[PDB]
Amino acid sequence: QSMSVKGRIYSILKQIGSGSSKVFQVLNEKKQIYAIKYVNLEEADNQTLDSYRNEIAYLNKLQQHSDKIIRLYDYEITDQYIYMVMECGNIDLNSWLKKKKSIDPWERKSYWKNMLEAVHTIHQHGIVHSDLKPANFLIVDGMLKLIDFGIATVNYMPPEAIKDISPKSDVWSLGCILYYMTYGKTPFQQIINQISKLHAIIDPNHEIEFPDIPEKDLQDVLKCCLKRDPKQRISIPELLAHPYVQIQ
Ligand SMILES: CN(C)C(=O)c1ccc(Nc2cc3c(cn2)cc(-c2cnn(C)c2)n3C(=O)OC(C)(C)C)c(Cl)c1
């Protein structure tokens, strides 16, 4: 029905998502829209508690560094609950890609720069996500914004994570997300048996297909991102200077 976060009252309009936490589309006293995430802490161990405090801390610090990280306006933390007041975005990248059959080569490129800016910011603060998927990015006024940092599907899993993990592990993952926006399928979507899928990702003999596309610069980015040897894989600062990201 309604909720209070640091003196301010908010009215629920819809529930966006939901284990111990629930996300809502809310309204303040000035009828301004936000997204409040309520976390129930009643049955949470110290390890869980610290992980939650660590993502809020990072979310707080990184606000000041990039507009490609979701706005955290305010928050209320007690022993029983967490209330996080954030900006409301239109739709997450995953749901957006499920609905949208095709993708505009310009909208894709714009969303790509956004993902690199967001993931580059977290790298600059010693964070490696490791579990990057489209469900982690949000569309906020024609801009992709990173929703979480991995502190609190297997098609996006880097080969090095399975062989046993660095900022290059997030490169593989982003590379898979762009491969999806380019080819409508992730590189190992064709394999259903999850065990066999994990083998294909780490097997260098399993030569990933890259069909001929009109955007030669885009095909190159995907080849550079999806190199099984992390030492051979392209970095984010290099990706940021690629002709695909920088040229019209
Ligand atoms: C399929 N879905 C549920 C949608 O079409 C959809 C997706 C996203 C939407 N907006 C939205 C979702 C949001 C936020 C802000 N706006 C903030 C968050 C959030 C939670 N934790 N952290 C660190 C950020 N958030 C969120 O978690 O969204 C999902 C439930 C979709 C994953 C809205 Cl209003 C609808």
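First residue shown is number 1, and so on along the chain.
Including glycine, each Cβ sits where the backbone N, Cα and C put it.
Look at Swiss-Prot and you will find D131 tagged as active site, proton acceptor. In the three-state DSSP scheme, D131 (active site, proton acceptor) is classed as coil. Within the same chain, the residues at least 6 positions away from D131 (active site, proton acceptor) whose Cβ sits under 8 Å from its Cβ are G150, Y156, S173, listed in sequence order.
Annotation for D148 (mutagenesis position): same-chain Cβ neighbours under 8 Å, separated by at least 6 residues, are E55, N136. What Swiss-Prot says about the mutagenesis result for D148 to A (Swiss-Prot position 664) is this: Loss of kinase activity.
Quoted from Swiss-Prot, the note on mutagenesis experiment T153 to A (Swiss-Prot position 686) is: Loss of kinase activity. Residues near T153 (mutagenesis position) in space but far in sequence (CB under 8 A, at least 6 apart, same chain), listed by position: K133.
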